Structure formats: structure tokens, C-alpha cells
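Asker: One structure, pasted below without further comment.
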Amino acid sequence: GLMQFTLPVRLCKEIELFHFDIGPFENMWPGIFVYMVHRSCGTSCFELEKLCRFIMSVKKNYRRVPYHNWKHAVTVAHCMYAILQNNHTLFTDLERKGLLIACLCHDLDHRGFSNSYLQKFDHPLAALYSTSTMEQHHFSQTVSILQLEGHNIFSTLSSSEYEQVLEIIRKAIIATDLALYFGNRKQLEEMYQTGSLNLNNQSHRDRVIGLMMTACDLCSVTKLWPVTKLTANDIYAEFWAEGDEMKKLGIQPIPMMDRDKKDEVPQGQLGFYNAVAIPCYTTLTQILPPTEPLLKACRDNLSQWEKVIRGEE
Ligand SMILES: Cn1cc(-c2ccccc2)nc1C#Cc1ccc2nc(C3CC3)c(CO)n2n1
Ligand SMILES: [Mg+2]
Ligand SMILES: [Zn+2]
């Protein structure tokens, strides 16, 4: 109760910034997460014994794939942490509690394959869940771990607070399905621009928490160039493995997933920044102005990909 988590000085300072990288020491990632819960939520939010047991079960249910792994989960939670700390007064006690947990859990038991590959393979999960296939699975795995003995970090909540927090987490995790992001941002664009965006409207909050989830999920484009660039290698290593698997089913994959079309990576990054990342962080900065550093860092990395194309690296 009188037990703080503290971090070495460089981490204690750098963890508050959007562009923080959690480092290559896996054994420090739980401590980093707990540190972030304590400052974002309070040391009273979760029974420490229960939190540590929940963190370790979550970790154990991430797989050793190149990108969609335990480091991705803690990275996406840290970005949520930065957004929540730079927008103190906008969010409920429940929202702060649910959103860091949603982010840690958002890709539970990911196999490194898209919803599309599950559907073309005819994976059982695509019969159980016809849309947002992996995301409904991730929420399912979250509920499972929460129901393990000694793992109910929410046990102290009222029946109905418990229900509101699992419903925040469910919507938050579903929203990481990028197919859903495009319409969600178009609506947020229109509501902000016509002046109708209202944060007391629960369906408006939902959309806004949705956009933050896309922003956190994509935060590798908001890091220092060497982090961003090395993460792109992990991202493509899954996509190309997925393309291999498409070819094994007798299907030409899209070029994004075709390791034979590596040479066109720089132009694909451009499309992605222009079609996905920039619009995401633009609309996010409009709604939540202290998130501007994410937009500024994304634009800097877009300009680094422009340099790659011009053969200036
Ligand atoms: C649309 N597209 C087409 C091609 C392409 C085409 C032909 C040949 C080679 C490549 N590449 C893309 C892109 C990809 C892609 C997808 C998701 C994603 N999340 C992130 C960060 C959030 C972690 C990044 C990093 O920027 N990405 N990058
Ligand atoms: Mg995901
Ligand atoms: Zn993710």
C-alpha cells in the first residue's frame, strides 16, 4: 500500500513522452505497466497480488510472433498511458482502469495472421465470429484470464461498474479492427466539423475511445525513426509469412504480403501514412489537442519514408 513502483531516472522522465520505446529488457515490461497504472489510475485501483498475476497470465497468452507479441501489447498500453496523462480531466475512474487493461489485452493469442487469412483458411474462429474475427477472440481471451482464480483485478467493483468496465474493454478491443476505423474516423470528422461532437453522449465517447485505440495500436509510426523503421521489418515478416500461406492455399496474395515485391515497401508505407496514420492522428489531435506530438512524430516518419524513396537512404 505504501509500496511505489519507481523506474531509473531516464525511464521515469522519458515514459511520460509519446515517443517512449519500452526497450529490449522484457523483464522490465510488467514493472513499466504497473508504474503506468499507479500514476494513471492510483495505487488503489488494483490489488497488487491480483494485478501481477493478471499481467503474467496475459504475457503467457501472447505468442512469439515477430510483431503481434507481448512487446506490442505493452507499447500500445504506454501510448494509451500518455494520452490519458495529457488529458487528465476528460475520463472517468472506470475508463482509466479499463483502457490500460484493454490495450495490454487487445491482441491476446494473436497468431500473426489477418482476419482475411482466417476466413480463406476456414479457421474455426471464422465460423464462431464472422467479423472482427481475431478481435472478438482477443476479448474472449481477456474474459477467460479475468475468470482464472486470483485474477479478478476488478473484484472490488459494484456488479454494474464491473459490467460498464467489461463493456468499455469489449468496444475498445473491437475497435482495433482497422476495417472499422475508416467509418469511425469519418463520423468523428463530421461530428467535430458540424459542431455536434458531444462527450456526454455515450455513443460519442465510444467513437472517441475507438479512435484513441486505433491511435495507440498504430503508435509505432509515432516513434523515433530508427524504432519506426526496425518495427516495419517485424510488421512485414508477419505479412510475408501470411503471403506464403496464401500461396500454399493457391491464392496470389496482395502485394503488401508478397515477399517477392519487397522493393515496393517505401511506396506502401507512403500509402499507409497518407490513407491511415496521418488521418488518424489529425482527427485525434482535433478532438484531443494535447495528442499533437503523435501527429507531429507521424509526419516526421512520413518524411523519412519520402527520403527512403528519393534514395537519400
Ligand atoms: C498499404 N501497404 C502496401 C504495402 C506494400 C505494397 C507492395 C509492396 C510492399 C509493400 N505496404 C503497405 C503498408 C503496410 C503496413 C500495414 C500495417 C502497418 N501498421 C504499421 C505501424 C502501426 C505499426 C505499419 C508501419 O508503417 N504498417 N505498415
Ligand atoms: Mg489486433
Ligand atoms: Zn495491435
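Residues displayed in chain A correspond, in order, to Swiss-Prot positions 724-1036.
Heads up, the Cβ atoms here are built off N, Cα and C, so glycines get one too.
Features from Swiss-Prot:
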type     : residues                       : note
ACT_SITE : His791                         : active site, proton donor
BINDING  : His791, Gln992                 : 3',5'-cyclic GMP binding site
BINDING  : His795, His829, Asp830, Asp940 : divalent metal cation 1 binding site
MUTAGEN  : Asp830 to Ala                  : Loss of activity and of zinc binding
MUTAGEN  : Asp830 to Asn                  : Reduces activity 1000-fold
BINDING  : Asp830                         : divalent metal cation 2 binding site
Asker: Are any of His791, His795, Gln992 (the recorded positions) within 10 Å of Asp830 (mutagenesis position) when you go C-alpha to C-alpha, and if so which?
Answerer: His791, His795
Asker: Please name which of the recorded positions listed here, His791, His795, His829, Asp940, is nearest in space to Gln992 (3',5'-cyclic GMP binding site), Cα against Cα.
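Answerer: Of all the candidates listed, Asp940 is nearest in space.
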Asker: Near ligand 1, which of the recorded positions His791, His795, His829, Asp830, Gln992 are found, taking a Cβ distance under 6 A to any of its atoms?
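Answerer: Among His791, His795, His829, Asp830, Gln992, near ligand 1: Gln992.
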Asker: Could you measure between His829 (divalent metal cation 1 binding site) and the residue listed as 'active site, proton donor' for me? Cα positions, answer in whole angstrom.
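Answerer: Rounded to a whole number, the Cα-Cα distance is 10 Å.
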Asker: Can you check which residue among the recorded positions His791, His795, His829 has the largest number of Cβ atoms within 10 Å of its own?
Answerer: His829
Asker: Taking the recorded positions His795, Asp830, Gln992, which residues show a Cβ-atom distance to ligand 2 below 6 Å?
Answerer: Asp830
Asker: Quick one, of the recorded positions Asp830, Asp940, which Cβ has the fewest other Cβ within 10 Å?
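Answerer: Among the recorded positions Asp830, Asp940, the sparsest Cβ neighbourhood within 10 Å belongs to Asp940.
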Asker: So which other residues, same chain and not among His795, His829, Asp830, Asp940, have a Cβ within 8 Å of the centroid of the Cβ atoms at the divalent metal cation 1 site?
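Answerer: Here the nearby residues are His791, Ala796, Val799, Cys826, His833, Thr899, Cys939.
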Asker: Quick one: Cα separation, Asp940 (divalent metal cation 1 binding site) versus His791 (active site, proton donor), in Å?
Answerer: 10
Asker: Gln992 (3',5'-cyclic GMP binding site) has how many other Cβ neighbours within 10 Å of its own Cβ?
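Answerer: Total other Cβ atoms inside 10 Å, all chains included: 24.
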